[PDB]
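S.K.: Could you have a look at this structure, given as structure tokens, before my questions?
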Amino acid sequence: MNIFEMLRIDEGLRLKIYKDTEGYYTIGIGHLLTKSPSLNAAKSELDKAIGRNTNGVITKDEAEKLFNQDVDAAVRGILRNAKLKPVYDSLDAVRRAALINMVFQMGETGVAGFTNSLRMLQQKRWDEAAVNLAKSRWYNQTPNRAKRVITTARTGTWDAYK
Ligand SMILES: [Cl-]
Ligand SMILES: [Cl-]
């Protein structure tokens, strides 16, 4: 199992614009198109992102192309971030995938804000980190996905995804 397969499980694949959990216009593999209520602003962004006139529909390849760009941006966002970087450098490869999942989902800023949890992740205090991570809107809004990511972080194994 790897970050890509982990995220494709968590986000699904949709070839047609849809709304996310939060209500935002999304497409492919968790690719947020806009937070604007307009489906027309969504089609615009979508067309921009893809380089073509899509009419709200994309091919599998296109969805994969977007996903590759997003995981990449996610990793680079982590390594460019003064709050995130140290935590990541300190982690083994499984737990790293966990932080990457979070950043893909909630943006760098979002995660960078989990101050306390990042600190316990750094100090390798797994259980406590797991408990603190659960005290978040994130966990309350998307409990099953969050529980999965959180267990990956606590344990350093891919069990929750098996
Ligand atoms: Cl884009
Ligand atoms: Cl969920």
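So how was this one determined? The header says X-ray crystallography, 2.0 Å.
The backbone N, Cα and C atoms fix where each Cβ goes, and this holds for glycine too.
Quick paste from Swiss-Prot:
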{"type": "MUTAGEN", "residues": "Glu11 to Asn", "note": "Loss of 84% of enzymatic activity"}
{"type": "MUTAGEN", "residues": "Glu11 to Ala, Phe, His, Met or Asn", "note": "Complete loss of enzymatic activity"}
{"type": "MUTAGEN", "residues": "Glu11 to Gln", "note": "Complete loss of activity"}
{"type": "ACT_SITE", "residues": "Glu11", "note": "active site, proton donor/acceptor"}
{"type": "MUTAGEN", "residues": "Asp20 to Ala, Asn, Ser or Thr", "note": "Complete loss of enzymatic activity"}
{"type": "ACT_SITE", "residues": "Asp20", "note": "active site, proton donor/acceptor"}
{"type": "MUTAGEN", "residues": "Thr26 to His", "note": "Facilitates transglycosylation more effectively than hydrolysis; covalently bound substrate"}
{"type": "BINDING", "residues": "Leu32, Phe104, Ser117, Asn132", "note": "substrate binding site"}
{"type": "MUTAGEN", "residues": "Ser117 to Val", "note": "50-fold decrease in enzymatic activity"}
{"type": "MUTAGEN", "residues": "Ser117 to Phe", "note": "10-fold decrease in enzymatic activity"}
{"type": "MUTAGEN", "residues": "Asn132 to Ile", "note": "5-fold decrease in enzymatic activity"}
{"type": "MUTAGEN", "residues": "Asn132 to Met or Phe", "note": "2-fold decrease in enzymatic activity"}
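I would like each feature placed in context: is it buried or exposed, what are its neighbours, and how far apart are things?
M.R.: Close to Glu11 (mutagenesis position) in the fold, though at least 6 residues off in sequence, lie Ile29, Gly30, each with a CB less than 8 Å from its CB.
DSSP assigns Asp20 (mutagenesis position) to coil, not to a helix or a strand.
All protein chains considered, the CB of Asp20 (mutagenesis position) has 18 other CB atoms within 10 Å.
Residue density at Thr26 (mutagenesis position): 22 other Cβ atoms are found within 10 A of its Cβ, drawing on all protein chains shown.
Around the Cβ of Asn132 (mutagenesis position), the number of neighbouring Cβ atoms within 10 Å comes to 19.
According to DSSP, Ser117 (mutagenesis position) is assigned to a helical segment. Shown in sequence order, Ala129, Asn132, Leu133 are the residues of the chain, 6+ apart in sequence, with a C-beta less than 8 angstroms from the C-beta of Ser117 (mutagenesis position).
In the three-state DSSP scheme, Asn132 (mutagenesis position) is classed as helix.
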S.K.: Could you state the whole-number distance in Å separating the C-alpha atoms of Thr26 (mutagenesis position) and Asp20 (mutagenesis position)?
M.R.: 6
S.K.: Are there any residues in the same chain, six or more apart in sequence, whose C-beta is under 8 angstroms from the C-beta of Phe104 (substrate binding site), and if so which?
M.R.: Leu7, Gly30, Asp70, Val71, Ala74
S.K.: DSSP on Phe104 (substrate binding site), three-state: which is it?
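M.R.: Assignment for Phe104 (substrate binding site) reads helix.
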S.K.: Provide, as an integer number of angstrom, the distance between the C-alpha atoms of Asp20 (mutagenesis position) and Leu32 (substrate binding site).
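M.R.: Pair distance, Cα basis, whole Å: 8 Å.
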S.K.: Compare all C-alpha positions of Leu32, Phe104, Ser117, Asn132, the record's substrate binders, and send over the largest distance in angstrom.
M.R.: 27
